[PDB]
Amino acid sequence: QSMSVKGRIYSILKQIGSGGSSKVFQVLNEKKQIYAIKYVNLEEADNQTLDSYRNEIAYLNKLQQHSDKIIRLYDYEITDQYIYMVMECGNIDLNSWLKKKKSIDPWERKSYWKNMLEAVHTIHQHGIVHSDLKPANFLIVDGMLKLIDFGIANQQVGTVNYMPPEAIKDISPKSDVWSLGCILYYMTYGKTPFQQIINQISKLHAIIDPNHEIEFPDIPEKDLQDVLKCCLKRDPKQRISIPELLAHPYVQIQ
Ligand SMILES: c1ccc2c(c1)[nH]c1cncnc12
């Protein structure tokens with residue numbers, strides 16, 4: 001097939017993924033370069049939905065200049081019927097990589113943790129708190145993790161495994177800290193902290209319950225265990241901040 005974003009023509013390669021009203025494609029431009037085009041249908045979209053979309057685009061377009069750990073938005077075409085976004089194409093999303101891969105390299109993990117802190121820190125410096133961080137929000141692009149979205153735009157998906165206790169109780173940057181710790185905990189232990197609880201009502205009860213001790217099995221990396229223990233502190237007031245995580249021995253020491 002084929003498609004037009006501004007003047008430029010794009011040959012479709014495959015469908016990289018989906019959404020409700022959205023479809024993502026792997027494409028080639030006239031210079032035979034690879035990109036991702038996110039198509040969004042605005043046909044049955046309300047004003048609040050439209051505005052949530054316009055807000056997330058404006059933020060992504062802006063924050064691109066601030067960090068390379070944020071996905072590139074090269075161009076876009078917005079009408080009253082559709083949105084076309086020409087973005088950088090990834091190799092695989094972090095969830096699909098983690099699900100496929102057996103064990104993760106301690107260096108690979110440390111490197112990915114670093115990238116995650118850098119992307120989230122950036123959004124936070126611009127007043128953005130994602131609140132729905134999951135491995136699916138990150139993209140491997142040449143051994144580099146990139147943040148896919150900001151959580152602003154309406155609508156794995158629906159998962160409560162990375163949900164902070166305060167979000168269940170009903171939201172500060174500390175909420176994203178909890179969710180990041182759940183991601184690192186998965187990369188460390190091969191499961192999210194409350195993954196063994198099937199029942200969603202029982203799972204939500206465990207997360208909020210302080211008498212429910214989160215287990216941190218002894219790994220050779222004492223620095224990595226401390227990060228996990230720091231991130232996964234139920235009281236947001238007792239939880240480590242992102243600027244504090246960037247100065248932690250796990251990130252800084254050889
Ligand atoms: C936006 C831009 C690029 C991608 C995306 C969403 N999902 C993906 C999944 N796998 C690879 N690349 C991408």
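Think of each number as a place in line: the chain as shown, counted from 1.
Any Cβ shown, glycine's included, is placed from N, Cα and C.
Feature annotations, reproduced from Swiss-Prot:
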type: BINDING; residues: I16, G17, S18, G19, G20, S21, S22, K23, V24, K38; note: ATP binding site
type: ACT_SITE; residues: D132; note: active site, proton acceptor
type: MUTAGEN; residues: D149 to A (Swiss-Prot position 664); note: Loss of kinase activity
type: MUTAGEN; residues: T159 to A (Swiss-Prot position 686); note: Loss of kinase activity
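Whole-number maximum of the Cα to Cα distances across the ATP-binding residues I16, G17, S18, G19, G20, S21, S22, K23, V24, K38: 15 angstrom.
Highlighted here are the recorded positions (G20, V24, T159) whose C-beta falls below 6 Å from ligand 1: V24, in sequence order. For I16 (ATP binding site), the spatially nearest entry among the recorded positions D132, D149, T159 is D149, judged by CA separation. Ranking the recorded positions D132, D149, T159 by Cα distance from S18 (ATP binding site) puts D149 first. Residues within less than 8 Å, Cβ to Cβ, of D132 (active site, proton acceptor) and separated from it by at least 6 positions along the same chain comprise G151, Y162, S179.
In this structure, the CA atom of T159 (mutagenesis position) is 16 Å away from the CA atom of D149 (mutagenesis position). Around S22 (ATP binding site), the same-chain residues at least 6 positions away in sequence with a Cβ under 8 Å from its Cβ are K38, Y39, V40, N41. 12 residues are missing from the deposited coordinates between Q155 and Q156, whose CA atoms sit 12 angstrom from each other. A gap of 13 residues interrupts the model between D170 and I171, whose Cα atoms are 9 Å apart. Of the recorded residues, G20 (ATP binding site) and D149 (mutagenesis position) place their C-alpha atoms 16 Å from one another. When each of the binding-site residues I16, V24 is scored by how many other Cβ atoms sit within 10 Å of its Cβ, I16 comes out lowest. Of all the recorded positions listed here (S18, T159), it is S18 whose C-beta has the fewest other C-beta atoms within 10 angstroms.
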